[PDB]
Amino acid sequence: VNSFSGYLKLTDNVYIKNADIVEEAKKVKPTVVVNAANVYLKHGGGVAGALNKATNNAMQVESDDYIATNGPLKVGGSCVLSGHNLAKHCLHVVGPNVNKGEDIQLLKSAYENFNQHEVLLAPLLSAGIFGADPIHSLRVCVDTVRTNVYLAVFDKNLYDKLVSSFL
Ligand SMILES: CO[C@H]1O[C@H](COP(=O)(O)OP(=O)(O)OC[C@H]2O[C@@H](n3cnc4c(N)ncnc43)[C@H](O)[C@@H]2O)[C@@H](O)[C@H]1O
């Protein structure tokens, strides 16, 4: 469990690696993998689609069942579901959809959900299709998360820009 390796330490509790979060989950066997979700847990692409594909669609079946019973999440909110074959648990976190006008301050609330877990494998919330500036998402993560977060950044150019901008 939690076999993290090859990360660059950014702060006392935030680590970063240029990697596909799916390949990391398979190597690391984390207690918790974070999904960058929407409020309906419809895992249509990005991190969410990659995680769902790696669970052979079991994540989407489980998510549909949960939402049908319980209703949508709130923006900035989260829910723990099974991690299936990738992790013990998946923490589905809804960052704000900045491009659609949702309040970017909810990125703080989104990252605050990480603090209920001692160690997490995670992506940069809202930094893809939701349109938040990745450097900003990293800054909010560093300022908000107090537990141990291992960030997987798939794109090499972005990873280099994030590490350069942080260094
Ligand atoms: C389309 O629907 C989905 O996207 C919506 C949520 O959008 P988001 O902006 O919060 O998250 P996204 O996943 O787009 O990117 C977050 C960050 O992870 C990077 N990245 C992408 N794939 C990655 C991978 N396999 N491994 C590591 N890093 C990855 C991105 O380059 C970006 O920096 C929601 O509706 C959801 O169902």
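Here chain A follows Swiss-Prot for its numbers: 1025-1191, in order, are the residues you see.
Yeah, the Cβs are placed from backbone N, Cα and C, and that goes for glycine too.
One entry in Swiss-Prot concerns the natural variant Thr1055 to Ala. Its note says: In strain: Mu/B.1.621. In the three-state DSSP classification, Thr1055 (variant position) falls within coil. Cβ neighbour count for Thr1055 (variant position): 17 (other Cβ atoms within 10 Å of its Cβ, all protein chains included).
The C-beta environment of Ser1188 (variant position), restricted to residues of the same chain at least 6 apart in sequence and closer than 8 Å, is empty. Swiss-Prot lists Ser1188 to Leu among its natural variants, and the accompanying note reads: In strain: Gamma/P.1.
In this structure, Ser1188 (variant position) is part of a helix by DSSP.
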